[PDB]
2 protein chains.
Amino acid sequence: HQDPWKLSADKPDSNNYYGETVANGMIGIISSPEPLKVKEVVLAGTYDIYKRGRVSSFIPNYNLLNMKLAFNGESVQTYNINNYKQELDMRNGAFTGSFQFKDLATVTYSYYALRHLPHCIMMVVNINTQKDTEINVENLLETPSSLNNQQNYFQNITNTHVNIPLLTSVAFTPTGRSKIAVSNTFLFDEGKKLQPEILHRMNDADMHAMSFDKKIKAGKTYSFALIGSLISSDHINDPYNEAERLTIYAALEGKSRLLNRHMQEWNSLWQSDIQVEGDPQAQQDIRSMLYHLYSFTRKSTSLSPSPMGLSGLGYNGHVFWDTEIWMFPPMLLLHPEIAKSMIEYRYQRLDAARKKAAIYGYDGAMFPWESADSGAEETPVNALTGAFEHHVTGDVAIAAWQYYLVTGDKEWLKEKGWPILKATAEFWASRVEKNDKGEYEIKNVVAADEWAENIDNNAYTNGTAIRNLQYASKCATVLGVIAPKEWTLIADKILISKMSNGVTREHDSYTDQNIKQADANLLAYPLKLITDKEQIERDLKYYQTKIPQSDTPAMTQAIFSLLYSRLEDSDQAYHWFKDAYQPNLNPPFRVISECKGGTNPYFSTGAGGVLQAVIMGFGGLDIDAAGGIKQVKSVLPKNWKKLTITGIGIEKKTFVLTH
Amino acid sequence: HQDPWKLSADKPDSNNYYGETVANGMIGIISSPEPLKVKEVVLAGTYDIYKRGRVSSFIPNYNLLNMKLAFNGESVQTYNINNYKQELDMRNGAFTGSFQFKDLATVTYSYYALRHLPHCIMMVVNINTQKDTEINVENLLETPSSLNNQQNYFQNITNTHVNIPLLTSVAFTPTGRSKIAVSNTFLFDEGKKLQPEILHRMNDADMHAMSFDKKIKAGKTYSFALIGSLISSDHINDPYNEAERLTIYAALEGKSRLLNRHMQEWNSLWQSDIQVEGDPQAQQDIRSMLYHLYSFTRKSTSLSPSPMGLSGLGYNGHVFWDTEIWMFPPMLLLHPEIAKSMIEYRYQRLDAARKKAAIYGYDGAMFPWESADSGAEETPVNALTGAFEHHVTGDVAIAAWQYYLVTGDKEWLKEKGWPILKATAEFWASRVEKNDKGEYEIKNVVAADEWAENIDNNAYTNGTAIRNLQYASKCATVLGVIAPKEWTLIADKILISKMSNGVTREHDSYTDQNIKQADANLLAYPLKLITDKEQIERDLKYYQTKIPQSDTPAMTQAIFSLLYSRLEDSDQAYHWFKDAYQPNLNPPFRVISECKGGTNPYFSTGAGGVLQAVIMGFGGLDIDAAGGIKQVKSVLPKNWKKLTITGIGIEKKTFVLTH
Ligand SMILES: O[C@H]1[C@H](O)[C@@H](O)CN2CC[C@H](O)[C@H]12
Ligand SMILES: O[C@H]1[C@H](O)[C@@H](O)CN2CC[C@H](O)[C@H]12
Ligand SMILES: O[C@H]1[C@H](O)[C@@H](O)CN2CC[C@H](O)[C@H]12
Ligand SMILES: O[C@H]1[C@H](O)[C@@H](O)CN2CC[C@H](O)[C@H]12
């Protein structure tokens, strides 16, 4: 089960099973331990009030691939099949199940979130008979109880060449905010005259289904595919007609054309890759991390991933600084067009950030702690982060500036990056308070260490303010504009304090408390405000044991690893690399939970950080403050013979590291 | 009762009481004669169909500060209080009541529309008892009859340090257009363990309340605050969660931090001030006028005041040329950032003006007579002003050009000013008709003198067209773009005619009719098309007695005053200054009604005009046609020993005038 491209499970155990996701950055499909079922389907960009937090959320959507198969009237179930296996092929995001049904047939099915068609999904089923048999196949469209006011339709789209039977449902999110349309069809190889007749049943309020029978002689392969389109009023004006249109189009493209396009797009994604010799387990784990980030983002969009991407409803689908600081940097180096989508999400939401600042008594743009459709604040009101954790504004500025550093796109800097940098700097200029000594303070925040609430002069927050003001000032120079001289004055006098032992103090009330996650250490990486190796080391020694084992997110140990790599300490770097994610795994596919021993995968934020530990730490790769990518000193794990990182920077460079 | 900073009323008489307003440009709170109550609360930017005119209106909102206080079960009433006094502190917009309850305790309360937090209010209550006693306090959220489909909630927001009890209501404006949320909490000094238990009652369909009891020992002062947030779907997508978020935020900022920020913002506003020596009554009156304008506007927004600002529902909250010509000029000189918001309102509504022009058969932008949320026409259809009073378009142009003259901001001129000037000049170019003699006429309008309906070649209207065309042409030159030569050709030949006595004729059917308000005289000031002193004087002599005493708005005598000041006639200037507002006052705070002996305060338009009579007339200050502020000859009232005007223009100049 340590293939470098494929994650495999024998005999899924539903009592201890965490499903894997396939996704195209628009739809995510999460696996069920049951054959020919899916657990959950999530559509990006569709939010309504629903369950957790009393705020907007991703909505469980139609499990559009759900299928029932019977052989001579006997329904196929976990209990009456054998040699059942599942496999995720990370090369093309194919999820495949295979099993034997008694003495009758082998069944294999593969499904896909098509990479070129954001709103289309396909499942291909192959039946190989050992005896004469008759299959009954049913595709069910069950309206999830997250939706309401559903309608269940069925029709035949015909001409002289085709009969495309469309199974369509239309329904609404809880408050009516979004209209969802789903339309499915079967694809056959045998042609209009010989294809099975499709029956339609509407026997329940919340479910209808299309079905057929097919006799298959012993020794034959019979194949069919289900194609489905899933779209909403958040994506298109008329989702009903558009879903049907899309499914007709896809059906007429056909399975082979669809998969070829899909494969070509996945091939391009994997032109940026990480290869490790001497550690098959690391190789597979890292490939999984890349696979998840690639599946949970999409170039040429304004979409940004939640902490759980499209693996489910984790954290309501909301967008956090997890994108800017954790998922964005690895994607910026490997596929800058993906990073461009992530920053586009914030650029499009700059007006909402301007509104938030005004409501809370500040200038410029104040990005929300949690963001969704509008760009307004979406944090649950019971969490003080929403009102008080303000570093997110600086996080967005840092990412904006980095986008320009790595691409060198001055047109983008003028049209998009400067609007962000200017407004965010205006925010910080209005957010600081000057004291009697001429220092600038940022008082009453929630720290990056979120356990420290309503404290003053948080190290990370203050650091992000400094960087935002500096980058805005640098941006202004690049574009030949005059930046307020106050931005530099303020940046140079924002307080960052040391305790009497010379360690960076996390906030003004900090002595020796346990902390949730890295904060002061973030000044060393990513901010690079602390570059002195002795200071980096002192801060590591003091804070590394301050993070408890329980209830602490995977936003710490990857940074420790990276910093120990930059200090050329292989043993410590490797220790922290493993600790960053191996204690957070769930079976059978080694998906990553938020915390150690947690059960809420897939925490793409954690993957993002670990990828930085590999690329920026072990690989020594770094965003050069004067432009482009450079390489600094690094070390590898003892047991790693070679590290190869491909497709880095706009020059698409390959980096090879050995002992 | 002639403190220069405070308006005071002893023992409010509810049979003859017109309340005063505190406001932050977003929320206005109007006083009740009753202790611990408010009369009315208005939120800017929220409009729906409601009562007058069958068009969009401000909506009476939650009286969110309404409180009941009892001492040992005995509620506070008219009959059991003494030494009851109210005071408005204009320095910081604090409305304070104080009273003695029997011989047992003294009570003070102060409330604020917080200046830095547009959507937050606070009331602070202090109780000093002379014997041991127990108070019961109730805060009530009554849904006004203007709203529907209300929901009444209560909950505790906790952590190890705090228990913030939130009293929240959500409701809808009449047609469902806007969702309103209000959320209140109590602030205590004593901390979570010792603070009173908060009870919740929901005994009515349209009212719920939170309450507590507190024992107070003899000789001690007990203090608490009520904080409330009031916001709508016009302001934020999710007003429900945003109100609760805001109130939590405010509570954790705390009273002292909130009032410090409030005070700092008010301090800045009063850096522009008018000081009069030798007339305490004038000094107080003028401070009131400045106070109301400062309270009813907001820098760094796109908000514009209605004729009654946030003092009530007067004229449905709509925006009229009252802003551009009456409130905007004094604010442009004192605080250009306030003027900037006023013109921003129009800029953001340029599309809607373009739509109006197209619908009425013209080119360019035709600004509506009455504006609200969209920028479309909002005048009641029974008033011919909405279809036919077209000078508003010229008024917006004049203000836009003046903004540039006073700031010299060429970037603003390019991005915003020119778009307005260009489109408005295109309107006038399409609005005029050329006659046989080569003159340009503007036929079938309602005059600035609104009593003249469906007449031709109104003096003021024609003059605004001339200026709009001139200013647009000059703008084009500044920016180096080529302006249609037709604009100057037209401007030079727009008809303005004289009667046989050499007086400017109001319109083509005018001989000697009574007029509603200044019209022909407006050509002298503000337009400055008539500069010849003998002409100005003849127009004054003819028209000054044409305005009746009754049913004529405070949009005339201030201009007469200013013009007599420019003619250096102190007696006439002072006569008209007093006549402009003193006959319009309502007790006990000397608020200003629209007309003489009227009962509909507060007419902020009138204050705006009178402020021009003071600044531009007595002070001699003037917007120079070539840029900046200049000073022309003027006189003072005999009894005024000194006039000091501070914070004028972008140089923030002080002007001092004596006899
Ligand atoms: O942004 C992080 C935060 O830094 C952590 O304390 C964990 N949080 C949980 C949800 C999201 O991942 C968020
Ligand atoms: O804002 C986030 C925070 O970043 C996370 O650590 C988890 N919290 C739980 C509720 C809310 O989503 C809040
Ligand atoms: O614009 C003015 C108009 O010039 C006057 O005749 C009175 N009107 C009443 C409402 C608003 O003040 C409007
Ligand atoms: O247009 C305004 C006019 O400017 C005012 O003098 C009052 N009028 C009454 C109805 C309507 O608001 C109309």
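Numbering starts at 1 and runs along the chain as it is shown here.
For this deposited structure, the header notes the method as X-ray crystallography, 1.6 Å.
Cβ atoms here come from the backbone N, Cα and C positions, even for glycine.
With a 10 A radius on its CB, A:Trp369 (beta-D-glucose 1 binding site) counts 24 other CB atoms from all the protein chains. According to DSSP, A:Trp369 (beta-D-glucose 1 binding site) sits in a coil region rather than a helix or strand. If you look up Swiss-Prot, you'll see A:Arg52, A:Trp369, A:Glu370, A:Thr385, A:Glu450, A:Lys516 marked as beta-D-glucose 1 binding site.
The beta-D-glucose 2 binding site annotation in Swiss-Prot covers A:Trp321, A:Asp322, A:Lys516, A:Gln517. Residue density at A:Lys516 (beta-D-glucose 1 binding site): 19 other Cβ atoms are found within 10 A of its Cβ, drawing on all protein chains shown. According to DSSP, A:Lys516 (beta-D-glucose 1 binding site) is assigned to coil rather than to any helix or strand.
A coil conformation is recorded for A:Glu450 (mutagenesis position) in the three-state DSSP classification, outside any helix or strand. Every protein chain shown contributes to the tally, and the Cβ of A:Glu450 (mutagenesis position) ends up with 17 other Cβ atoms within 10 Å. Mutagenesis annotation in Swiss-Prot: A:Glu450 to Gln (Swiss-Prot position 472), described as Loss of activity with kojibiose as substrate; the structure shown retains the original residue.
Annotation comment: Swiss-Prot describes A:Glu450 as active site, proton donor.
Listed in Swiss-Prot as a mutagenesis experiment, A:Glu594 to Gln (Swiss-Prot position 616) is described as follows: Loss of activity with kojibiose as substrate. Around the Cβ of A:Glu594 (mutagenesis position), 22 further Cβ atoms fall within 10 Å across all displayed protein chains.
Swiss-Prot lists A:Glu594 with the feature active site, proton acceptor, giving a curator's inference as the kind of evidence.
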Quiz prompt | Inter-residue C-alpha distance, A:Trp369 (beta-D-glucose 1 binding site) and A:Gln517 (beta-D-glucose 2 binding site) (nearest angstrom) | solution = 17
Quiz item: Looking at the binding-site residues A:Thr385, A:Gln517, which one has the fewest other Cβ atoms within 10 Å of its own Cβ?
Solution: A:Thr385
Quiz item: Do any of the recorded positions A:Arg52, A:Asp322, A:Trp369, A:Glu370, A:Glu450 touch ligand 1, in the sense that the CB is under 6 Å from one of its atoms?
Solution: A:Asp322, A:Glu450
Quiz item: Which residues does A:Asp322 (beta-D-glucose 2 binding site) neighbour through Cβ under 8 Å, counting only same-chain ones at least six apart?
Solution: A:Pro305, A:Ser306, A:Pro307, A:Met555, A:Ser604, A:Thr605, A:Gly608
Quiz item: Among the recorded positions A:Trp321, A:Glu450, A:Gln517, A:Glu594, which ones place their C-alpha within 10 angstroms of the C-alpha of A:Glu370 (beta-D-glucose 1 binding site)?
Solution: A:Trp321
Exercise. Determine the recorded positions, out of A:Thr385, A:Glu450, A:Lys516, lying near ligand 2 in the sense that the CB is under 6 Å from one of its atoms, and give them in sequence order.
Key: A:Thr385, A:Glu450
Self-check item: Set of same-chain residues at least 6 away whose C-beta sits under 8 angstroms from A:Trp321 (beta-D-glucose 2 binding site)
Solution: A:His391, A:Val392, A:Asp395, A:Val396
Quiz item: Going by C-alpha distance, which of the recorded positions A:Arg52, A:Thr385, A:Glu450, A:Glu594 is nearest to A:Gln517 (beta-D-glucose 2 binding site)?
Solution: A:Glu450
Quiz item: Where A:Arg52 (beta-D-glucose 1 binding site) and A:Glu594 (mutagenesis position) are concerned, what is their Cα separation in Å, rounded?
Solution: 17
Quiz item: Compared by Cα position, which of the recorded positions A:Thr385, A:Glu450, A:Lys516 is the closest one to A:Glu594 (mutagenesis position)?
Solution: A:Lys516
Quiz item: What is the maximum Cα to Cα distance, in Å and rounded to a whole number, among the residues A:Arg52, A:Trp369, A:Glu370, A:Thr385, A:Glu450, A:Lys516 annotated as binding beta-D-glucose 1?
Solution: 22
Exercise. Give the sequence-ordered set of same-chain residues, not counting A:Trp321, A:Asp322, A:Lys516, A:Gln517, with Cβ within 8 Å of the centre of the Cβ atoms defining the beta-D-glucose 2 site.
Key: A:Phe320, A:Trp326, A:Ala448, A:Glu450, A:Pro553, A:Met555, A:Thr605
